[PDB]
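Quick notes on the structure that follows.
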Amino acid sequence: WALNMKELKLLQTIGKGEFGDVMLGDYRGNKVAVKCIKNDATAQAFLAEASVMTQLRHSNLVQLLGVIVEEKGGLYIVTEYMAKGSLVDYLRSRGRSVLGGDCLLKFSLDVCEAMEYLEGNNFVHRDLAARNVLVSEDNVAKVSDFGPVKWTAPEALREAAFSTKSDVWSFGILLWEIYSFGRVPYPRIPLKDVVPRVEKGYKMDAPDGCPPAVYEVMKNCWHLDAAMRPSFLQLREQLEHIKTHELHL
Amino acid sequence: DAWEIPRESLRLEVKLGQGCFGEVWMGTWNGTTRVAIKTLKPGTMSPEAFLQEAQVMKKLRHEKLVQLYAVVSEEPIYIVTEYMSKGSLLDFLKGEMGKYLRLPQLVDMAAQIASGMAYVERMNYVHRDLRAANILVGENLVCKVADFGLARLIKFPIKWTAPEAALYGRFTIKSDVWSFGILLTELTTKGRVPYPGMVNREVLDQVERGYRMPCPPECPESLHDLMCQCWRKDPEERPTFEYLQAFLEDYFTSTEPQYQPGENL
């Protein structure tokens, strides 16, 4: 888990999160994403995070490359480089003329698998949105930082417990996000009509030019009863079905 | 043709504006419909070069595009179009009513233009000359795109023209997004000339050196933010019109849920 700082050449700040400072590098030949944190020394709770990034790994998850802990308090995480970056920004600048059925379905699976995964390891993210996804040079979608009213499930907002059914709800939102090419969800509903209207049994309309097959997956994840929404297993089943039976093209 | 009609269908009632090509009139079509009639002044341009200006609009059709009704290919040549009673956006911005416009209306106007441009985008066309001057306004602040510019991506005003198009003729839809960026400035400054205190020749160079227009007075910082996104030196990562329409259409449900009616905005 250790890396020697000296042979790592920091390049530039690709990220300015009000929660952290992200940068590019190159250690021995491979470009790397280095999460730089000062914030006093409150770069700590991020070490507990950097921990489960060791006993939990999928190829659909941003691979934790290693950790550099120097004397002078330079606390820095090193993650695998996701070339293209934020999925939300990408969807928005490239739009439909670039991302066709194939491309969106790919993205969609590269997640339901990284989720199907964390579902067996007994895990729960609590923060599933496309601002939080990243993209590799060669069109692969990977999650980033473990944990926002609009994405949370209804039950979860009333309490403090986020199950695996909470995440299946946030997946629904994130699908709509994708087939909207990065619209903010709930397009014509005021910030505190969101939870009421939803609890009143409301679901967003099908994103434009959205394949019916996909919109059901969504509605599916938005079942009022958390027990009646699918799992990150049944989902991948439905996604492949759709995929294989070319229901996106 | 079939887009053709007889001169009698038409009654020319009030003249609206001029130009080298001829004139524009408000008229009645079949005694029942207000229309705008574009007219060829004989000998100025050729019936073909003229009637070519309406070709594209036989194929395209969209709520936020000023639509084509009919032509008259004969000796006094006519193009017949929908009537946008308030004239051009720019003129309007500068007028009595232009000064009373508050941000939400201004934003929604942008949304509407964006809505049309978005359609142009789906269709693989390019507008080429985007600015409030080339936008028409109807009753109730309805804004549409018009009969100037659009080829399919199958004379520029420098200030509105993206560097790569101004330099290489790389007129793309992203080039149009850039213009939409400058367009936004006109909207929020009551129609002022972008890059004030800068001459055309100077402008392109400044822009090359990374220069971008500051946030205008009383324009929100999220808005000016969107603008700079449109002005990204790199075509590929400028926003898409789909997102622009979306962004503006939801501006108040997302970006600024606490808008405070300013003095001018």
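Chain A is numbered as in Swiss-Prot; the shown residues are, in order, 188-334, 349-450.
A Cβ is built for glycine as well, from the same backbone N, Cα and C atoms used for every other residue.
Within the same chain, residues at least six positions away from A:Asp314 (active site, proton acceptor) with a Cβ under 8 Å of its Cβ are A:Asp332, A:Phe333, A:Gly334, A:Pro349, A:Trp352, A:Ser371. Residues or ranges marked as active site, proton acceptor in Swiss-Prot (evidence: sequence analysis): A:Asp314.
Its Cβ taken as reference, A:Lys203 (ATP binding site) is surrounded by 9 other Cβ atoms within 10 Å in the chains shown. Residues or ranges marked as ATP binding site in Swiss-Prot: A:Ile201, A:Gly202, A:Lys203, A:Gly204, A:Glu205, A:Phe206, A:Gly207, A:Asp208, A:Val209, A:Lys222.
Here the residue is the original one, but Swiss-Prot notes a mutagenesis experiment at this spot, A:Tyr304 to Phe: Decreases activity by two-thirds and alters conformation. A:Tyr304 (mutagenesis position) counts 18 other C-beta atoms within 10 Å of its own C-beta, drawing on all protein chains shown.
Of all the Cβ atoms in the protein chains shown, 15 others lie within 10 Å of the Cβ of A:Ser364 (mutagenesis position). Here Swiss-Prot describes A:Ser364 to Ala as a published mutagenesis experiment; the accompanying note says: Strong decrease of phosphorylation by PRKACA (catalytic subunit of PKA).
Cα to Cα, A:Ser364 (mutagenesis position) and A:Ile201 (ATP binding site) are separated by 32 Å. There are 20 other Cβ atoms within 10 Å of the Cβ belonging to A:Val209 (ATP binding site). Classification of A:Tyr304 (mutagenesis position) by DSSP places it within a helix.
For the pair A:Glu205 (ATP binding site) and A:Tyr304 (mutagenesis position), the Cα-Cα distance reads 29 Å. On its own chain, A:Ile201 (ATP binding site) has A:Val209, A:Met210, A:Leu211, A:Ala220, A:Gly272 as residues at least 6 apart in sequence with a Cβ closer than 8 Å to its own Cβ.
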